Amino acid sequence: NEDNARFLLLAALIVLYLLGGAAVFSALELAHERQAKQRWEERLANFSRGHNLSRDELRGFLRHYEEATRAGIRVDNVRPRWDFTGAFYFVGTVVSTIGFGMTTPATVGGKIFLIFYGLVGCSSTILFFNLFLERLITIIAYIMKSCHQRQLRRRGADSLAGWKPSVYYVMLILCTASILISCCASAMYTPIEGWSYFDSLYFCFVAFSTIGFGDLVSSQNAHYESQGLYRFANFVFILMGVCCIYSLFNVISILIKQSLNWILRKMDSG
Amino acid sequence: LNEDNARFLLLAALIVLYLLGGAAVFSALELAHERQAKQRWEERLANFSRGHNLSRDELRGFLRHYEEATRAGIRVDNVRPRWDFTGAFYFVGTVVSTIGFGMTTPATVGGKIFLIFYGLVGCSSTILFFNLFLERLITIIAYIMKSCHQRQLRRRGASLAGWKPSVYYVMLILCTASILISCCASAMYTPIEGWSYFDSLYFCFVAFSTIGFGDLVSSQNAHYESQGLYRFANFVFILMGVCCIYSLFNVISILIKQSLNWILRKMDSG
Ligand SMILES: *[C@@H]1O[C@H](CO)[C@@H](O)[C@H](O)[C@H]1NC(C)=O
Ligand SMILES: *[C@@H]1O[C@H](CO)[C@@H](O)[C@H](O)[C@H]1NC(C)=O
Ligand SMILES: *[C@@H]1O[C@H](CO)[C@@H](O)[C@H](O)[C@H]1NC(C)=O
Ligand SMILES: *[C@@H]1O[C@H](CO)[C@@H](O)[C@H](O)[C@H]1NC(C)=O
Ligand SMILES: [K+]
Ligand SMILES: [K+]
Ligand SMILES: [K+]
Ligand SMILES: [K+]
Ligand SMILES: [K+]
């Protein structure tokens, strides 16, 4: 009954966390939401007044443009989707469960194949992230044991892997690595995309956490400088960042499980 | 080469080949539809320009304004207010579950900082919740088989649970439960939203696999019938479906790890 108690405690804590985050986000951005909607209403009113346009025909034109935007075409020189380069980035967002929504299937067969393709690839890439976390554990353990061996040799003048890093040490290493990759990717995105550095950090966290809002997406607009190299760099940075942030999520999940066990042990005593 | 390193490299190569093949087939399936939709959009824009006597630059500026509005949450057909507490709850649910449809995206500098700091803990806690749900599903299935064995022994006569179900049985149970949950959620979404049943199934897979394209989002348009019941039912179905598909991804990841071990044993033998 200790595992059921831990499950119920985690569910209650997550529900309370959801409520608190909803309240904080509402308090933070309801004013911005209202101001942006008011600015859009003012712009639409000026557009209708200046050019003598009815609201119904403008609404129909906006419906047509929404249908166009769902098809991938945008205002300012976005790359053509569903070519081999664009479909590769779409597949990278599908299989890594990022799913920006920059590229969505419209055919019936495309969505069926997306269902099967996700069912296989997303599982294989969850396995890939777990294997990457295990290899990072092994690499950190090997580095620590090699440093210990070098220290022993300097003083003197099978499975192995006896030394294992603590979960706090792995959290620190993964946090530092993710911060470094986010900073490097943002330093590449800022002069190329024109984003603010904080906007690039936010996009890096969103993509690396497999959240993928799609409000900011890296390589969508066309006519890049060194387009072949930039696409590869974006793919590699996104891959390492998603790996590191998902591994950090697993490590923090282990730590939160330990915290829940400690909380249950506190209430078990009295 | 190490056994784990060889498995890691083999999985990376298999995933890269999978991405290449999926990109090729997705391009082949969707490029014609994308070209047709872009041609339709260009025809509609030309009709709007030549009918209402509107310059291309002025329409481009108006569409830029509409894009800035849609980024806030403006849609052409009566969607719910954004960043209200009910909407912020949906957004936070999409954040912590790593779904991230993008119906509601932060634009405030403080909002995105809070998204990063909040979503770290939220996504880690929710991945831990998925792992705990999978473990509890294992325990429940094992308890069901134990109860069936006790019932058949009592009829024939007239912690334990060491015996755990095989990964094949868990895969079958999870995919059956996932199909049932997706069918129930789609049967809910089809009359409420007006989506096709296949479109509702596709949205169910996208939401439940935490891919979250955002092309289809469930409770966005306003003025539902019994909003409090529908929003709660949508949240419950999304939670259970995401848990089932994420646990299914974990189980298929275990299966693919076993297959990779078998392949490596095949190469090790000769
Ligand atoms: C819209 O309303 C009037 C029209 O000239 C103007 O004063 C106002 O600044 C306009 N706002 C925008 C955003 O165009
Ligand atoms: C606006 O367009 C309508 C439709 O042609 C017309 O009846 C009306 O007179 C126009 N208003 C102007 C030009 O102020
Ligand atoms: C839109 O443009 C196409 C291309 O000329 C034309 O065939 C069609 O009739 C137009 N539609 C309307 C409603 O004018
Ligand atoms: C609209 O029609 C008038 C006709 O007098 C013309 O002078 C003008 O260039 C056209 N275009 C715009 C954007 O006003
Ligand atoms: K995800
Ligand atoms: K995930
Ligand atoms: K996602
Ligand atoms: K997404
Ligand atoms: K999205």
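The numbering of chain A matches Swiss-Prot: 14-170, 185-297, in order.
Quick reminder: no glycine exception, Cβ is built from N, Cα and C everywhere.
Annotated K(+) 1 binding site per Swiss-Prot: A:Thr110, A:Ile111, A:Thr237, A:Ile238, in sequence order, evidence recorded as similarity to another entry. According to its DSSP assignment, A:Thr237 (K(+) 1 binding site) is coil.
For the recorded site, A:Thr110 (K(+) 1 binding site), the DSSP three-state label reads coil. The annotation K(+) 4 binding site is assigned in Swiss-Prot to A:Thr110, A:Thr237.
Non-local contacts of A:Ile111 (K(+) 1 binding site) by the CB criterion (under 8 A, 6+ apart in sequence, same chain) comprise A:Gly105, A:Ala234, A:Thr237, A:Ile238, A:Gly239, A:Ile265, A:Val269. The K(+) 2 binding site feature in Swiss-Prot is assigned to A:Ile111, A:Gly112, A:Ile238, A:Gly239.
Feature annotation from Swiss-Prot assigns K(+) 3 binding site to A:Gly112, A:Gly239, A:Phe240; the stated evidence is similarity to another entry. If you draw a 10 Å sphere around the CB of A:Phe240 (K(+) 3 binding site), it holds 27 other CB atoms from the protein chains shown.
For A:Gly112 (mutagenesis position), the count of additional Cβ atoms within 10 Å of its Cβ stands at 33 [all protein chains shown]. While the structure shown retains the original residue, Swiss-Prot records the mutagenesis experiment A:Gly112 to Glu with this note: Acts as a dominant negative when it assembles with wild-type KCNK13 or KCNK12 subunits, abolishing K(+) flux.
Swiss-Prot gives this note for the published mutagenesis A:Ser136 to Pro: Increases channel basal activity. Increases the current amplitude. Confers nonlinear I-V relationship, with currents that saturate upon strong membrane depolarization; when associated with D-139. Does not affect channel ion selectivity, pH sensitivity nor inhibition by halothane. Under a cutoff of 8 A between CB atoms, and with a sequence separation of 6+ in the same chain, A:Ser136 (mutagenesis position) has no neighbours.
Non-local neighbourhood of A:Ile139 (mutagenesis position): A:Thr110, each in the same chain, at least six residues away, with C-beta under 8 Å from its C-beta. Under the heading of mutagenesis, Swiss-Prot lists A:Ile139 to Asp and annotates it as follows: Increases channel basal activity. Increases the current amplitude. Confers nonlinear I-V relationship, with currents that saturate upon strong membrane depolarization; when associated with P-136.
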Using all protein chains in view, find how many other C-beta atoms are within 10 Å of the C-beta of A:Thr110 (K(+) 1 binding site). 27
Flanks of unmodelled region: A:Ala170 and A:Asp185, 14 residues missing; rounded Cα separation in Å is 27
Cα-Cα separation of A:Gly112 (mutagenesis position) and A:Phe240 (K(+) 3 binding site), in Å? 8
